[PDB]
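As structure tokens, the structure follows; a few thoughts come after it.
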Amino acid sequence: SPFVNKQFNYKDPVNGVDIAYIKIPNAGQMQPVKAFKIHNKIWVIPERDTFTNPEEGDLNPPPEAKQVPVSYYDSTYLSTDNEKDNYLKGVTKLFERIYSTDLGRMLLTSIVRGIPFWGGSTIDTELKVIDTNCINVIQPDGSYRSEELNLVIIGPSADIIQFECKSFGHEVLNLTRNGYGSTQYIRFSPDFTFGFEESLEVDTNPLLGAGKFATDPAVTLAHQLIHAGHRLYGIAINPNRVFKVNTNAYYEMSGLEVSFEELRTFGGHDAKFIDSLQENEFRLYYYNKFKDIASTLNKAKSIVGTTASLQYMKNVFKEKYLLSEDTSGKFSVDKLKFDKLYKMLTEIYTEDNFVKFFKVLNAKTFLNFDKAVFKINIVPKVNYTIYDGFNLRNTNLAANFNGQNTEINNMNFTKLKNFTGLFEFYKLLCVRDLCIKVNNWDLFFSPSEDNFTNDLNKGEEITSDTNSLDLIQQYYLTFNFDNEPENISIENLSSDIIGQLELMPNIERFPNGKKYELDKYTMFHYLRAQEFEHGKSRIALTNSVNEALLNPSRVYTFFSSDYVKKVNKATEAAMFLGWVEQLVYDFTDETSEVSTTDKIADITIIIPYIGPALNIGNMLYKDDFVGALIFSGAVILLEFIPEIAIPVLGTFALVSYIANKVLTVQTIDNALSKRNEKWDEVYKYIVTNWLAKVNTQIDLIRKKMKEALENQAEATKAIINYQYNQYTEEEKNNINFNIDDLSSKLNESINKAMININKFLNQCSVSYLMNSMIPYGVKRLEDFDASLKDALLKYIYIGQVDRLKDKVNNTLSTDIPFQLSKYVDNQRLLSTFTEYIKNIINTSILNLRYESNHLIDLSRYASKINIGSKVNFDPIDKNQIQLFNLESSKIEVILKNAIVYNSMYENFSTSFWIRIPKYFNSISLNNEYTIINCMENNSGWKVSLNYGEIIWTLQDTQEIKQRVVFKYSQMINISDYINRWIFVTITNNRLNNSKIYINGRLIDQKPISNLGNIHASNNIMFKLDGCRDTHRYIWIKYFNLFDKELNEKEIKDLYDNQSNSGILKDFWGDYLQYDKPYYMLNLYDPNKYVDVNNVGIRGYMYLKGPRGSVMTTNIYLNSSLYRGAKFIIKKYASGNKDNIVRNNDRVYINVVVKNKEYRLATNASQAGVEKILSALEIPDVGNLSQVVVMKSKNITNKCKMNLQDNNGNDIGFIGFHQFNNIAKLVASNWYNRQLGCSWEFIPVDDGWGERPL
Amino acid sequence: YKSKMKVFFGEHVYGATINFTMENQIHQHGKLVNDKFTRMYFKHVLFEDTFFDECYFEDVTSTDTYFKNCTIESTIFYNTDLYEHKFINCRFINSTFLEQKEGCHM
Ligand SMILES: *[C@@H]1O[C@H](CO)[C@@H](O)[C@H](O)[C@H]1NC(C)=O
């Protein structure tokens, strides 16, 4: 069943029921205008709107253009019969298209049902129609028949492509916001459509070209219908409730009014810009209005002005407002049904839902402004089908939304000249001249802090009882049909219906052309530096903005100097074709570049050119940009820092019931539930603030990146075309070059770069959200949790205390996880948030790492990282920090005071890699010295050391102390914990236990539940305190703190990640290095050392022991290691300029005998699988297999060497075979068929203390 | 034999390389600093309360010799038969014990 029945053409007679001359209300006297009814209470008037508004009597453009991004003005539109018929067909087709959709069907049914309320009677016990909510259709006989209607569609006013929904007001009553409702006249035109540009679609169609998409008129008509539906039930927000912004700064939009009504109508992302408190206020206000009108309906008992019985009218209004009578004629509202109706009219009917149902493109947010005016034709079915629209099926327009792309579907949209000039509303920026005008619609959107309000501070009292397409489909089944208010005979009114439109608030004109004087080159300056005029003279690229803005015929570019040198070079025809291909290759190379440094937290893909592209942070070096990025987080991208402040959350007042057993458990359950509700509400408020104030800037930066890339591509294309133009005719025809393919490939390269830029910006936005916004709310929530826990425990103070205490302790000890999926519905951002949550390090609280010649807290919780003047950093790997026993060899960490909560350190983890040299002096015995301190007022946790012991101490105010110790002996042949890197992690849970793991294996655990008040601290002291030994020192690196207990799996994952398996390691655990002599030790036989025997072909190398003994009585006794012939590793094919060896490197091995080097080689032709190794003079024969590939992974198994032949055949793993009595060294292929193939490199170290005799 | 026993008290032997064989002697409160015993024979010689210092023992063969209450510091015992049982109540300091001749030799 179609919506509009029996299509009307235009020139059908004046019958009087479906096509007739009508007289709408107006200020004075108006000639009757032919209007056609398309459905119940819906009329269309194919005429220009010059009747309702007496001021709008002219069709010429006004002298002062409106604050509008795009607008088309016309005078001859809709003046001919063909134009009116085309308008009618377009409107009817759009109505049918909306009606087909289930959501559209519900919207049209609701609009038809919702007639305006009859409140025109002065006496309170009567119902009378509003005189301004009705029309007069004049019959051909001569008299008129006054009729009541709901919607009217009129062609647009002077502004052709300005669509709005007007209403006729009353003298005292606000019909559109008090629930009474009033008729809505929509100014809509289907022949014209705004055009936008979309740059976030490549995720589905990478083959797509440029943007320039055309808005589907069905969506616009749906938006107007939603406005009419809101105003028909009288629940529209007052127009003065407007989303105010700031305009003083130079980076702010001069003026952009957006009422709360538009935010409600847009829905989706836009509707989140209004906090929950204002939604609650509006819902309560409109509930009170509905109750008031229900009471008014109840009181009245008489009706004047119509034949129809009163009971029918009361039933009509009851089914419109979903009132609930109780068989006694007593109408009343119920909260459930009104909540359902309000949610349907506010949240279900939204433009985003219509976009999803129609499956068409639209601007996801109102910030993505329109750009052009497109004249379109809707009547023919070959251009716009009823079911699909511009995306016609079974054609090339079916996929990738090619039906809405103006550059593919050119024949369907005609571009028009919009009257708002590109520089009509601008801001004039310049430095201390070169002043540039920047369009107002190309500036950052900065909402004020007034629009966000909180009721968090206000307290709450608890008593016994204190409490998606599938959802749309469920509403569709639940919806009621088949009941549409039947047409009612109304006694005819006066010939002229006097009535004035609803009064609108006055909008002051924002000032134009404000002059700003700054001290730096802003991003708009860089963007306007890259533009040019497509002039006749040659255009040359340059790297100096100070000259690009000054000289019109020279364009700035952020690419490398080689590219600008190339594109500026005069090339003959014989090399032109090669030149173009080289140019496109360099374009792809520069745009697709990425940043290797990844130690950053989820900013893995850093795009360097962005720095010089916009002058981000006011540095013009890509390396400087990456350094500043790593140093300062995602703050440098933001133009202005949002100010987020959560008030102290209110307390929970618990009522006590006398001698009751069930209600108290209900109070406890209610308290826990409301705790969860408070957590969710604070998280939602923070998400709303972040979406309103942060993501908009990132989106603008993304759009500006796209614009800059387009500008660079256009500049290169213009240079190429100008060079082509210079040739002679024979040169052009012999050497043929076309522009379309070049443009297509440059566009594809731009898209390829744009994917990476989008990923980087999404990662930055999510990182900022989870780093600089969430903690400020988590602190408040957990402080509130601690405050509520004591009140609950006091409240428990019948016969069920133990279970309740366990429940409350376990409930409030932990925290509710933050999952973004419950607050936003953006797939692209949710994927990156899941990636952020995946890594454990990203959720750490303190993440001290050395990056870009600075020791910084990558988790951004620390305020001051103070470094002493006697703290050493290893030059090869600067992460390893060496701390001495000096008063000035300390590191201090001062955390942010507004992030640290009092009840921290209840469930938390710590992890660090530590290297402790051997204990030499006898003073070290029975001497405990703190190496990490976080105690204030004798309370907190400290990591201390002792003779062969690592101690973790937890102490409370009452002087109670709990210690967990890990003890390793020094009197062993070979030790895995003496002067070797060990990964110590400690996990404390206040409820059950505190445990310490060494190298990812549980070592010790002890209860801590007896402790009292462990009052948290703020400073962290990396300093050796109380150590009596004067030369004592330690190595510490990769310190990390976590705000939750860590299970064994996470500990093992941390050990695997931080181990850095890509780099082979020596005995002590450092990085293996080239051109360094290491002694060799075999793990299979650690009691024997490698020795050489008659260097040359006829000699070999074997293993002989025992190693020996190094002793200090009463202190230590360890087998000597600096024994045997030293091995050095000379590079062979490593392209890296550093001397650090890595996995699968190919290397040469030299053995030192009598301070002379011999290459480690063998002859592989000898019989048997075993190939005994030998040492040969470096001027040897290259035919012998000598190249050794070093491996450290299979799971990692130490450091293994694999002898390879010169032809790539694998001779096999190095190792030892007991070839007769003498245990020789061999390259065996048995070891390749996986011990004895695992080796350890022992370099001379100053922490071991053995003298290499 | 026992009549010709040489008692040594308060010695200060600095930078001396020992190459011959010394027999039938006792040393008390000796301070052997930077000495060197290479390829020699120890015969019926006793050390008590002697303070060694960075001395070097190489290819030394001992018979009935016994160290007592000696402070032995920074020494190297390479290619020797001076096993553990020849040391009685002795304190080593930063010392070492490398390859050691197998079996006693007389
Ligand atoms: C005594 O020392 C000297 C100097 O090194 C050496 O030439 C000589 O051979 C040593 N005596 C004996 C018996 O070896």
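Think of each number as a place in line: the chain as shown, counted from 1.
Per deposition record, electron microscopy, 3.5 Å.
Quick reminder: no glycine exception, Cβ is built from N, Cα and C everywhere.
Taken straight from Swiss-Prot:
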{"type": "BINDING", "residues": "A:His223, A:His227, A:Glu262", "note": "Zn(2+) binding site"}
{"type": "MUTAGEN", "residues": "A:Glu351 to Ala or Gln", "note": "Wild-type KM for SNAP25, no protease activity, about 30% less Zn(2+)"}
{"type": "MUTAGEN", "residues": "A:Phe920 to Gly (Swiss-Prot position 953)", "note": "Whole toxin has 50-fold reduction in toxicity, almost no binding of RBD to neurons"}
{"type": "MUTAGEN", "residues": "A:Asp1004 to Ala or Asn (Swiss-Prot position 1037)", "note": "Decreased binding of NTNHA by RBD at pH 7.5"}
{"type": "MUTAGEN", "residues": "A:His1031 to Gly or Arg (Swiss-Prot position 1064)", "note": "Whole toxin has reduced toxicity, dramatically reduced binding of RBD to neurons"}
{"type": "BINDING", "residues": "A:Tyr1084, A:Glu1170", "note": "ganglioside GT1b (d18:1(4E)) binding site"}
{"type": "MUTAGEN", "residues": "A:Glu1170 to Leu (Swiss-Prot position 1203)", "note": "Strongly reduced toxicity, heavy chain has very strongly reduced binding to synaptosomes, decreased binding to gangioside GT1b"}
{"type": "MUTAGEN", "residues": "A:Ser1228 to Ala (Swiss-Prot position 1264)", "note": "Reduced toxicity, heavy chain has strongly reduced binding to synaptosomes, heavy chain binds less GT1b"}
{"type": "MUTAGEN", "residues": "A:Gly1249 to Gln (Swiss-Prot position 1292)", "note": "Whole toxin has very strongly reduced toxicity, almost no binding of RBD to neurons"}
{"type": "MUTAGEN", "residues": "A:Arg1251 to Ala (Swiss-Prot position 1294)", "note": "Decreased binding of RBD to SV2C, substantial binding to neurons"}
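Location within the structure of each feature annotated in Swiss-Prot.
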| residue | record | Cβ neighbours (10 Å) |
| --- | --- | --- |
| A:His223 | Zn(2+) binding site | 20 |
| A:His227 | Zn(2+) binding site | 22 |
| A:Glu262 | Zn(2+) binding site | 17 |
| A:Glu351 | mutagenesis position | 22 |
| A:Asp1004 | mutagenesis position | 17 |
| A:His1031 | mutagenesis position | 10 |
| A:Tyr1084 | ganglioside GT1b (d18:1(4E)) binding site | 13 |
| A:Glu1170 | mutagenesis position | 16 |
| A:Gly1249 | mutagenesis position | 16 |
| A:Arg1251 | mutagenesis position | 15 |
What's the end-to-end span in Å, taking the Cα of A:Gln1234 and the Cα of A:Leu1235, for the 7-residue unmodelled region?
9
Rounded to the nearest Å - Cα separation of A:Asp1004 (mutagenesis position) and A:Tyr1084 (ganglioside GT1b (d18:1(4E)) binding site):
29
With every protein chain in view, what's the tally of Cβ atoms within 10 Å of the Cβ of A:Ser1228 (mutagenesis position), excluding that atom itself?
23
Check: same-chain CB within 8 A of Zn(2+) site center, minus A:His223, A:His227, A:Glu262:
A:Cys165, A:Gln224, A:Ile226, A:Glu261, A:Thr265, A:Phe266, A:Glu351
I'd like to know which recorded positions lie near chain B: of A:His223, A:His227, A:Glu351, A:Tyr1084, A:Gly1249, which have a CB under 8 A from one of its CB atoms?
A:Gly1249
Looking at the recorded positions A:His223, A:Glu351, A:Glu1170, A:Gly1249, which ones sit with their CA no more than 10 Å from the CA of A:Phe920 (mutagenesis position)?
A:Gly1249
Between A:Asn1194 and A:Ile1195 this deposited model leaves 3 residues unbuilt; compute the CA-CA distance across that break and give it in Å as an integer.
6
Using only C-alpha positions, which one of A:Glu262, A:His1031, A:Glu1170 is spatially nearest A:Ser1228 (mutagenesis position)? These are the recorded positions in the record.
A:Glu1170
Quick one: pull the CA-CA distance for A:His223 (Zn(2+) binding site) versus A:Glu351 (mutagenesis position), whole Å only.
6
If you draw a 10 Å sphere on the Cβ of A:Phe920 (mutagenesis position), how many other Cβ atoms land inside?
17
Kindly assign A:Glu1170 (mutagenesis position) to one of the three DSSP-derived states: helix, strand or coil.
coil
Cα-Cα separation of A:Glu262 (Zn(2+) binding site) and A:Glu351 (mutagenesis position), in Å?
10
Cα distance, A:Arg1251 (mutagenesis position) to A:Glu351 (mutagenesis position), nearest Å?
81
On the three-state reduction of DSSP, what should I expect for A:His227 (Zn(2+) binding site)?
helix
Out of A:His1031, A:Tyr1084, A:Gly1249, point to the one nearest A:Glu1170 (mutagenesis position) in space (Cα versus Cα); all of them are recorded positions in the record.
A:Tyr1084
Measure from the CA atom of A:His227 (Zn(2+) binding site) to the CA atom of A:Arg1251 (mutagenesis position) and give the result in Å, rounded to a whole number.
89
Please report how many Å separate the Cα atom of A:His1031 (mutagenesis position) from that of A:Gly1249 (mutagenesis position), as a whole number.
13
Three-class DSSP secondary structure - A:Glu262 (Zn(2+) binding site):
helix
In angstrom units, rounded to an integer, how far apart are the Cα atoms of A:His227 (Zn(2+) binding site) and A:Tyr1084 (ganglioside GT1b (d18:1(4E)) binding site)?
82
Cα-Cα distance in Å from A:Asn467 to A:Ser468, with 8 residues unmodelled between them?
25
